[PDB]
Amino acid sequence: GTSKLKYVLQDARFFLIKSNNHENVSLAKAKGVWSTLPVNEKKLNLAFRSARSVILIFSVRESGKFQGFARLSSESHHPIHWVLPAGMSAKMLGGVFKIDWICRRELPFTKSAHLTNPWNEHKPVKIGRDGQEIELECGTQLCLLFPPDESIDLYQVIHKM
Ligand SMILES: O=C1CC(CN(Cc2ccccc2)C2CC2)=NC(=O)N1
């Protein structure tokens with residue numbers, strides 16, 4: 001069903017998080033961690049303190065899809081073998097956020113064409129810079145479009161709220 005998912009998403013905040021490649025999403029899915037540049041680190045840390053749930057919705061650049069979504073379980077904290085763009089050092093990252101995956105299934109952008117994000121001029125929700133906040137209603141409907149991930153049990157995540 002969808003009821004535990006809706007409960008986790010109640011009064012949540014949502015952020016569009018880009019990845020430079022699939023490998024970093026794979027690492028994040030395996031290890032339950034993510035890192036960012038300091039600008040988005042500050043934004044996500046403020047959000048983590050503000051809301052019962054902060055949801056990261058991931059999209060690998062140029063993939064035309066979202067690769068899943070996860071809930072922050074921690075503020076950032078200060079090596080993980082991330083695959084970084086040429087010229088970027090690990091020292092340019094902020095701290096590491098712990099995350100609990102809610103859905104590891106993909107959703108193509110074609111399936112979210114009917115959702116617009118008020119915090120990005122009501123452009124389609126797939127459009128946004130890395131770190132763009134997605135308004136509650138749009139973000140909830142976007143998460144509900146993903147195929148159910150029957151491998152995940154949200155019992156444990158509800159307890160962290
Ligand atoms: O475009 C991105 C990609 C990305 C993946 N990073 C490396 C990186 C961080 C910031 C910019 C470019 C690459 C691995 C998880 C530590 N994390 C983001 O937060 N935004």
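All positions are counted from 1 along the displayed chain.
The header says X-ray crystallography, 1.2 Å.
Positions of Cβ are set from backbone N, Cα and C atoms, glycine also.
For the mutagenesis experiment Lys18 to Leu (Swiss-Prot position 361), the note given by Swiss-Prot reads: Does not affect ability to influence alternative splice site selection. Positions annotated as RNA binding site by Swiss-Prot: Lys18, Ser19, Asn20, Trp34, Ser35, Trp82, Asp130. For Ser19 to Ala (Swiss-Prot position 362), Swiss-Prot lists a mutagenesis experiment annotated as follows: Does not affect ability to influence alternative splice site selection. As a published mutagenesis entry, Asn24 to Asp (Swiss-Prot position 367) appears in Swiss-Prot alongside the note: Abolished binding to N6-methyladenosine (m6A)-containing RNAs. Among the sequence features in Swiss-Prot, the mutagenesis site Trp34 to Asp (Swiss-Prot position 377) is noted as follows: Abolishes RNA-binding and ability to influence alternative splice site selection. Annotation of the published mutagenesis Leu37 to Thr (Swiss-Prot position 380) in Swiss-Prot: Reduced binding to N6-methyladenosine (m6A)-containing RNAs; the original residue is retained in the structure shown. Swiss-Prot gives this note for the published mutagenesis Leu44 to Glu (Swiss-Prot position 387): Does not affect ability to influence alternative splice site selection. Recorded in Swiss-Prot as a mutagenesis result, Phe66 to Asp (Swiss-Prot position 409) carries the remark: Abolishes RNA-binding and ability to influence alternative splice site selection. According to Swiss-Prot, the mutagenesis experiment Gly68 to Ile (Swiss-Prot position 411) carries this note: Abolishes RNA-binding and ability to influence alternative splice site selection. The mutagenesis experiment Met92 to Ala (Swiss-Prot position 438) is recorded by Swiss-Prot, whose note states: Reduced binding to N6-methyladenosine (m6A)-containing RNAs. A mutagenesis experiment is reported in Swiss-Prot for this position, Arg129 to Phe (Swiss-Prot position 475), and the note states: Reduced binding affinity for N6-methyladenosine (m6A)-containing RNAs by 9-fold. Annotation of the mutagenesis experiment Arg129 to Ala (Swiss-Prot position 475) in Swiss-Prot: Reduced binding affinity for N6-methyladenosine (m6A)-containing RNAs by 100-fold.
Feature map: annotations from Swiss-Prot on the structure.
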residue: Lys18; record: mutagenesis position; contacts (Cβ under 8 Å, 6+ apart): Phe58, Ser59, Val60, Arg61, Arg129, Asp130
residue: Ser19; record: mutagenesis position; contacts (Cβ under 8 Å, 6+ apart): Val25, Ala28, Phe58, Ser59, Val60, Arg61, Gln67
residue: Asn20; record: RNA binding site; contacts (Cβ under 8 Å, 6+ apart): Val60, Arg61, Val83, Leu84, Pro85
residue: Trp34; record: mutagenesis position; contacts (Cβ under 8 Å, 6+ apart): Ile17, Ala28, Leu56, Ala70, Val96, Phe97, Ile99
residue: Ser35; record: RNA binding site; contacts (Cβ under 8 Å, 6+ apart): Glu41, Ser76, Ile80, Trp82, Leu93, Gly94, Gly95, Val96, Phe97
residue: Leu44; record: mutagenesis position; contacts (Cβ under 8 Å, 6+ apart): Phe15, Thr36, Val54, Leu56, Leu72, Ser76, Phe97, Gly131
residue: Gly68; record: mutagenesis position; contacts (Cβ under 8 Å, 6+ apart): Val25, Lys29, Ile57, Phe58, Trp101, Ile102, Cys103, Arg104, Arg105, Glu106, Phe146, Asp149
residue: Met92; record: mutagenesis position; contacts (Cβ under 8 Å, 6+ apart): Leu37
Gap-flanking C-alpha distance, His78-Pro79 [3 residues absent from model], angstrom: 10
Close in space, distant in sequence - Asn24 (mutagenesis position), Cβ under 8 Å, 6 or more apart: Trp82, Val83
Extra residues within 8 Å (Cβ to Cβ centroid of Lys18, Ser19, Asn20, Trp34, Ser35, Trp82, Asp130), RNA: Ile17, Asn24, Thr36
Cβ under 6 Å from ligand 1: qualifying mutagenesis positions of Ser19, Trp34, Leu44, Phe66, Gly68: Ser19, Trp34
Neighbour count (Cβ, 10 Å) for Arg129 (mutagenesis position): 9
Among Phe66, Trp82 [recorded positions], residue with fewest other Cβ within 10 Å: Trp82
Cβ packing number for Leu37 (mutagenesis position), 10 Å threshold: 13
